[PDB]
Amino acid sequence: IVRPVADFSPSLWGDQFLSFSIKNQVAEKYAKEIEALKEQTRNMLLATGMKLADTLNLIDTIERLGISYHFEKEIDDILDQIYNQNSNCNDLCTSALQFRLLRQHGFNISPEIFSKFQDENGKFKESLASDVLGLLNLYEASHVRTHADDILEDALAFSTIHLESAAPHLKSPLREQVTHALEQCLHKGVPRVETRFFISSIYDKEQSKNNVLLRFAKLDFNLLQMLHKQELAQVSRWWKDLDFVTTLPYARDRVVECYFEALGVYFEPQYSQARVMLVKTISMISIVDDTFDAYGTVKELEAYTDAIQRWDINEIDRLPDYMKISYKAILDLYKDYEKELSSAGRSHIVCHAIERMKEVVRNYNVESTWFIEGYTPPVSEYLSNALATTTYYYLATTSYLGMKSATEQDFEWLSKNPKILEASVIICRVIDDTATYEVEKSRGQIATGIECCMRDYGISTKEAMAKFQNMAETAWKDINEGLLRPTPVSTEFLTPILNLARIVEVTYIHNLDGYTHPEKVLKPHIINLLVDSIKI
Ligand SMILES: C/C=C(\C)CC/C=C(\C)CCC=C(C)C
Ligand SMILES: [Mg+2]
Ligand SMILES: [Mg+2]
């Protein structure tokens, strides 16, 4: 049997992550000062008689500095109270910020706060075009719209045109903040990435900066980075022992990239265990994808699918040699999962993640069949299979495994394919097909998402690409709507789904597969998040 040619580039990273020894003295020094700075920060938030604009600017700063995970109660109480006071404020800057912070935290504040800034048609008064800060905040707020927010239909285009016009003459670092926002808005960015940029390129360079807050953010970012470095070391050891880089040389070698993805789903230390489990699944399912996609044969892929469906060690002998590697590693990864959760009595929940992995594999197989036959389904039929081949129902289920508070009713909710999860899956799927379109019409892909769409509707490649853009916009409005209270589960179980959508946007920025081709988009992030500390 003849297999296809290996074209995946090797891991950029070698072994620079394989061993990290925490300087335990440094850590304890950071932690001790952090405790002091934490209380100073708290007392800032609990301070009385602050004006509205100063309270929102404080919370916004703490959030961009990446330290708001320390003050979830205090921030919640202050925004709640702001929500219920429905105060009037005649300042675009403060109104737009009030809107974004409330919406991001689930409070369904009314978009009518923006009507006083519009003319008749509900178009923004162009007299506002010289209010750079107001424009900046309207621009960030315009990314948290729901379907009930068509007052804001114009805010993105209006704020964008005038930020571009103003940017070249703005002072620093405001200029760099605006330029960055136009390339990457806050709401759809990965939080650690946005936080590293804010600390280093913006706040550190602010004439007005608060020194307590800056030192806090620098120390906290560097202290957490040490934890992530440990995790990546241990995950890097795990990957090494499996040695798929030699035994399965057809597969992408990307455990570091998988770690970055999992660090986007959550970065806080309380999710250390969840983070490590999640990375391992991403790795493994990336292997199964390379097998179906650029190596295995029709007959082989079917025995793989059946074996996965059956999910029993007895089945290895039914599969060719190399597939036995994949198969046993998968089954043992899940025995390990069951062991990690024993102590706490949560071993049973592994089966949810398993059922979603079986589903992924089935749909890989269907997609193979469609390719071998040259079948070009209608869009509806394409999606009923290709949504799950994003792995996003699978990764979202996985993300809960390590979260100690995840209950069985939380997994029940996720199994019913709730609206927020589906939106996140749709974003992943259409970003994929827009990016990997051409590159797969080269390898003779006949059932690419875009193709199905053109043939189904009778429309050119462009119009089809714009139709996928619309499903993504619809999907982001659905995610934003899914964060509004009352939430169907704790917000703690909603954020991973939202972060899954962020991860996809950040990895395919500028329409290029950054996981397979990490050097251009993911490499600078991995360096800023996992190599270089923030110079204090
Ligand atoms: C956008 C396309 C994909 C995501 C492919 C399916 C996912 C993987 C093969 C895991 C690595 C990439 C992540 C963004 C988690
Ligand atoms: Mg694939
Ligand atoms: Mg494929």
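Residues 13-548, in that order, are what chain A shows, numbered as in Swiss-Prot.
Heads up, header says this was done by X-ray crystallography, 2.4 Å.
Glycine residues also receive a Cβ, built from the backbone N, Cα and C atoms like all the rest.
The (2E,6E)-farnesyl diphosphate binding site annotation in Swiss-Prot covers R264, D301, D305, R441, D444 and is backed by experimental evidence. DSSP classifies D301 ((2E,6E)-farnesyl diphosphate binding site) as helix under the three-state reduction.
The Mg(2+) 2 binding site annotation in Swiss-Prot covers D301, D305, and the record cites experimental evidence as its basis. Listed in sequence order, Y376, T403 are the same-chain residues at least 6 apart in sequence whose CB falls under 8 Å from the CB of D301 ((2E,6E)-farnesyl diphosphate binding site).
Annotation comment: Swiss-Prot describes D301, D305 as Mg(2+) 1 binding site, evidence class experimental evidence.
Summarising the annotation, Swiss-Prot assigns Mg(2+) 3 binding site to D444, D445, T448, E452. For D444 ((2E,6E)-farnesyl diphosphate binding site), the same-chain residues 6+ apart in sequence whose C-beta sits under 8 angstroms from its C-beta are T402, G461, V516, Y520.
Mutagenesis annotation in Swiss-Prot: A274 to T, described as Relaxed product specificity leading to equal amounts production of 5-epi-aristolochene, 4-epi-eremophilene and premnaspirodiene with cis,trans-farnesyl diphosphate as substrate; when associated with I-372; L-406 and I-516; the structure shown retains the original residue. A C-beta separation below 8 Å, combined with a sequence spacing of at least six in one chain, links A274 (mutagenesis position) to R287, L290, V291, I294.
Swiss-Prot lists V277 to L among its mutagenesis entries, and the accompanying note reads: Catalyzes the conversion of (2E,6E)-farnesyl diphosphate to (+)-5-epi-aristolochene and triggers self-alkyation of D-444 leading to enzyme inactivation. Classification of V277 (mutagenesis position) by DSSP places it within a helix.
According to Swiss-Prot, the mutagenesis experiment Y406 to L carries this note: Relaxed product specificity leading to equal amounts production of 5-epi-aristolochene, 4-epi-eremophilene and premnaspirodiene with cis,trans-farnesyl diphosphate as substrate; when associated with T-274; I-372 and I-516. Secondary structure from DSSP puts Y406 (mutagenesis position) in a helix.
Taking the Cβ of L512 (mutagenesis position) as reference, residues of its chain lying under 8 Å away and at least six apart in sequence are, in sequence order, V277, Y404, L407, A408, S411, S436, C440. DSSP classifies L512 (mutagenesis position) as helix under the three-state reduction. Looking at Swiss-Prot, you'll find the mutagenesis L512 to I noted as follows: Catalyzes the conversion of (2E,6E)-farnesyl diphosphate to (+)-5-epi-aristolochene and triggers self-alkyation of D-444 leading to enzyme inactivation.
Only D301, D305 of the binding-site residues listed as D301, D305, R441 bring a Cβ under 6 Å of any atom of ligand 2; the order follows the sequence. Ranked by Cβ neighbours within 10 A across all protein chains shown, the recorded positions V277, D445 are led by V277. For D305 ((2E,6E)-farnesyl diphosphate binding site), the Cβ neighbour count at a 10 Å cut-off comes to 19, with all displayed protein chains included. Under the DSSP three-state reduction, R264 ((2E,6E)-farnesyl diphosphate binding site) is assigned to coil, being neither helix nor strand. DSSP assigns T448 (Mg(2+) 3 binding site) to coil, not to a helix or a strand. For ligand 1, there are no nearby recorded positions; that is, of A274, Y406, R441, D445, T448, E452, none has a C-beta under 6 Å from one of its atoms. The two recorded residues, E452 (Mg(2+) 3 binding site) and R264 ((2E,6E)-farnesyl diphosphate binding site), show a Cα separation of 17 Å.
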